[PDB]
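Engineer: Below: one structure in structure tokens.
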2 protein chains.
Amino acid sequence: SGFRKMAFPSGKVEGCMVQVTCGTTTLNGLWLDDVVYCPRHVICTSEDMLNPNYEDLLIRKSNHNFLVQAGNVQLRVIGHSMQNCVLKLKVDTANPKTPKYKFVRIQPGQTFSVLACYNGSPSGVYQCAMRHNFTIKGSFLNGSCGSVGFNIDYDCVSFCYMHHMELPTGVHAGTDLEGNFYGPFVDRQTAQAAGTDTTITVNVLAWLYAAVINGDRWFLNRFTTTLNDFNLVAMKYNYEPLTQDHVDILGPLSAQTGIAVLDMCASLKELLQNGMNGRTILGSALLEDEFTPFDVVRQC
Amino acid sequence: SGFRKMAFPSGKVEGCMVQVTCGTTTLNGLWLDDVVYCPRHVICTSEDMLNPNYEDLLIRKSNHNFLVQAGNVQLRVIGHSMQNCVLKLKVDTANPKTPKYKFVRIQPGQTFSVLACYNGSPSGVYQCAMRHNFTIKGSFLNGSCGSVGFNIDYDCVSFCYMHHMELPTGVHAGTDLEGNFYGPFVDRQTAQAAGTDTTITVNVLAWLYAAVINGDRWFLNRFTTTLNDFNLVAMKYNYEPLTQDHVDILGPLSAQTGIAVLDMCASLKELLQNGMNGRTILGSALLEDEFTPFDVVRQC
Ligand SMILES: Cc1ccc(NC(=O)c2ccc(CN3CCN(C)CC3)cc2)cc1Nc1nc(-c2cccnc2)cs1
Ligand SMILES: Cc1ccc(NC(=O)c2ccc(CN3CCN(C)CC3)cc2)cc1Nc1nc(-c2cccnc2)cs1
């Protein structure tokens, strides 16, 4: 019993974190086989934060300009190249702790675990969702760039996020491990702001099903609605429209609890219109949207 | 920026988890040097859940009755003994991944990270607080017994919790690693229930300070109260009384934000009497009490 925000065990990723220093700039890098991946703005200079041209900056760099440390063991850089917004540093030693891994790009609504790192050293782990405006609401201080986000499948680490920057509203933006930013953001100091965000409806419903599995039942009712009439009220409260594929994904949860997905939609409709009236659901007083249906099935 | 529920990197503990099997009962054990620690009810039989005498059960056991697996590597048990409610199994191999560690017992209000394990295999990590009634609100399914809770200090793992059982209300009870239960619970199936719980006041205040550090300021006000008059309203809402030592611990946070602790108490008083009126604090619609002052300082 119980339902908690839960992250993946981080040991397989801890073994890959290193420190990358260029000049007087230090951030974290990810060491897999004989390549270190890190954000390219580690080569940025003070008088270049305006309109930096990273191709120019990198052509003016040599291998000895990059200092890489794995613990108290300096790694010798023997090649460098740029892969969109990430830098690839070829080193003379393959990481013996390299796990089976994949580079994957996630979608809005999907979750992953973040290993927050400072100076190549892991300090904490937490769970995050990619929002609809391609930001994440993380916890990141100065020096955290290069921290990575990941999912684990059996023994395989699917790397999906590298941290690059913080936006004015305090949310966070980054890239996949191929260097392609999530969302319309660039790695230079401009007036870029996040677009408007929406509530992830399929995740809220999954979370309601986790509530029922854990004995919270006060929000249920005898009403049932159509998918169409549910989406009408969803738009009014800035929720994502529900699709048939979203109903299918909720199938297993619906079967386990004996509660039809559209029955649970009818409950969510009433929660939006009347609120909670003081009561809580799984220890929360608002509707949580950062648990996928997979996260719920795994934990319950 | 940002404030998230955050756990410690779990790699140092992942390397210590093993599977302990006795008969047809399988739970998780903790392998440090040449000793495996696990809950003693792994020796329980079906016709003994009433009034089991564990001394009797263990005298009737031999070393070959305990099957210990570290991955796909069977560990040879060469000695056993009971340490209150935990079993100590001496094995013929010292764990080469054994970190620097301590056995410590925590207090109500203090937090720790839980590595949830099934069959000797870590599946997720989350943060927990010891409540005032010595339960934790964890996330634990059948087979999770022997999962451990821990804090990390630099390079040292302070083990503070081993999971033993789930109570009827769905909260969880366990022991320190010396086998002494937290709270008035025993490891046999009776009608034991958790006592009444209280809100951890010093943690709520720490969390309000984290809000201010993260730009949430709408709950502040120009009022200031005495410690005595604050405790009067705290008792009325089932909050723990605040002490001077609790004010001292909040010193650093008070200095960083320029907000006097008793000023923040005056804000908390108004939140209890009027509520939040729809607004949220750090993405929550209730007052969170599972962040210690240390947890806040570490993350902000
Ligand atoms: C997107 C981006 C673009 C360029 C930079 N780099 C700089 O601003 C910068 C880099 C290096 C220097 C120092 N110079 C270069 C070294 N040395 C020669 C001296 C001068 C001065 C400024 C950082 C970022 N990303 C950042 N993310 C954060 C951040 C803060 C808190 C939480 N999460 C992310 C701060 S900056
Ligand atoms: C406190 C306690 C006391 C005794 C036991 N053990 C049993 O009930 C039990 C143990 C073994 C058997 C099987 N027998 C022994 C082996 N074999 C000979 C066949 C018969 C049958 C029952 C478990 C516990 N603890 C438990 N915690 C949970 C639990 C569930 C979900 C989440 N967190 C904890 C279930 S049981």
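The numbering of chain A matches Swiss-Prot: 3264-3563, in order.
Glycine is no exception: its Cβ is also placed from the backbone N, Cα and C atoms.
Residues or ranges marked as active site, for 3CL-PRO activity in Swiss-Prot: A:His3304, A:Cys3408. Here Swiss-Prot describes A:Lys3353 to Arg as a natural variant; the accompanying note says: In strain: Beta/B.1.351. According to Swiss-Prot, the natural variant A:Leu3468 to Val carries the following note: In strain: Zeta/P.2.
Help me understand the surroundings of these features in the structure.
Structural biologist: Within the same chain, residues at least 6 positions away in sequence whose Cβ sits under 8 Å from that of A:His3304 (active site, for 3CL-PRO activity) are A:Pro3315, A:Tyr3317, A:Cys3408, A:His3427, A:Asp3450, A:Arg3451.
Counting only residues at least six positions away in the same chain, the Cβ atoms of A:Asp3297, A:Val3298, A:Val3340, A:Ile3341, A:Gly3342, A:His3343, A:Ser3344 sit under 8 Å from the Cβ of A:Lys3353 (variant position).
Cβ neighbour count for A:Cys3408 (active site, for 3CL-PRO activity) (all protein chains, 10 Å cutoff from its Cβ): 25. In the three-state DSSP reading, A:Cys3408 (active site, for 3CL-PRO activity) counts as coil.
Counting Cβ atoms from all protein chains shown, A:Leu3468 (variant position) has 27 others lying within 10 Å of its own Cβ.
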Engineer: I'd like to know which of the recorded positions listed (A:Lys3353, A:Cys3408, A:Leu3468) lie near ligand 1, counting only a CB under 6 Å away.
Structural biologist: A:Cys3408
Engineer: Specify the secondary structure state of A:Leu3468 (variant position) as given by DSSP, simplified to three classes.
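Structural biologist: Where A:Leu3468 (variant position) sits, the three-state DSSP reduction gives helix.
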